[PDB]
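Reviewing the structure listed below.
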Amino acid sequence: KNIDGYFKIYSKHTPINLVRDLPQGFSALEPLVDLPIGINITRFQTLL
Amino acid sequence: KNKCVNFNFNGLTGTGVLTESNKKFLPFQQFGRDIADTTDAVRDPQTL
Ligand SMILES: *[C@@H]1O[C@H](CO)[C@@H](O)[C@H](O)[C@H]1NC(C)=O
C-alpha cells in the first residue's frame, strides 16, 4: 500500500497442504520494508 | 537500570525505572504502549 508516497510491504510465509484456494485459518503479516519512492501507482502486474 | 531516571530515547522523553524486560518484541518493533497511550517498553537505539 502506498500512503503519502511511502511503499510499505507486509509479508508472511506459511506452509499449507492444499491445491485449491486460500486456506481457512488466521495469520498476520509482519511489516517488511518502507520504500520512500513517492510514486503515484495506479496499475501493476506480477511476473512469473 | 533499576533506578528512576529521566530517559530520552530518540526524543521519547520520560521518567521511569528501566528494567530488564521479558517481552518478545518483533525485530521491526521499536517501542511499546500502555492503554493510556504512554510508552511501557523501548528498544535502545544503540543496543538492540
Ligand atoms: C553502534 O551501534 C550499533 C547498533 O547495533 C552497535 O552494534 C555498536 O556496538 C555501536 N557502536 C558504538 C561504538 O557505539
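Here chain A follows Swiss-Prot for its numbers: 195-242, in order, are the residues you see.
Note that Cβ sites are derived from N, Cα and C of the backbone, with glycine treated the same way.
Around A:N234 (mutagenesis position), the C-beta neighbours below 8 angstroms that are at least 6 residues distant in the chain are A:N196, A:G199. In Swiss-Prot, a published mutagenesis experiment is listed as A:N234 to Q, annotated Increased resistance to neutralizing antibodies.
Spatially close to A:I210 (variant position) yet at least six residues away along the chain are A:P217, judged by Cβ distances under 8 angstroms. DSSP gives A:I210 (variant position) a coil state; it is part of no helix or strand. According to Swiss-Prot, the natural variant A:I210 to V carries the annotation: In strain: Omicron/BA.2.75.
Natural sequence variation is annotated in Swiss-Prot for A:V213 to G, with the remark: In strain: Omicron/BA.2, Omicron/BA.2.12.1, Omicron/BA.2.75, Omicron/BA.4, Omicron/BA.5, Omicron/BQ.1.1. Counted within 10 Å of its Cβ, the other Cβ atoms near A:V213 (variant position) come to 5, all protein chains included.
A:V213 to E appears in Swiss-Prot as a known natural variant, with the remark: In strain: Omicron/XBB.1.5, Omicron/EG.5.1.
Under 8 Å, Cβ to Cβ, and six or more positions away along its own chain, A:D215 (variant position) finds no residue. The note that Swiss-Prot attaches to the natural variant A:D215 to G is: In strain: Beta/B.1.351.
DSSP assigns A:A222 (variant position) to coil in the three-state reduction, placing it in neither a helix nor a strand. In Swiss-Prot, the entry for natural variant A:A222 to V states: In strain: 20A.EU1. The structure shown retains the original residue.
Spacing of A:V213 (variant position) relative to A:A222 (variant position) is 21 Å (Cα to Cα, whole number). Cβ neighbours of A:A222 (variant position) (same chain, under 8 Å, six or more residues apart in sequence): A:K206.
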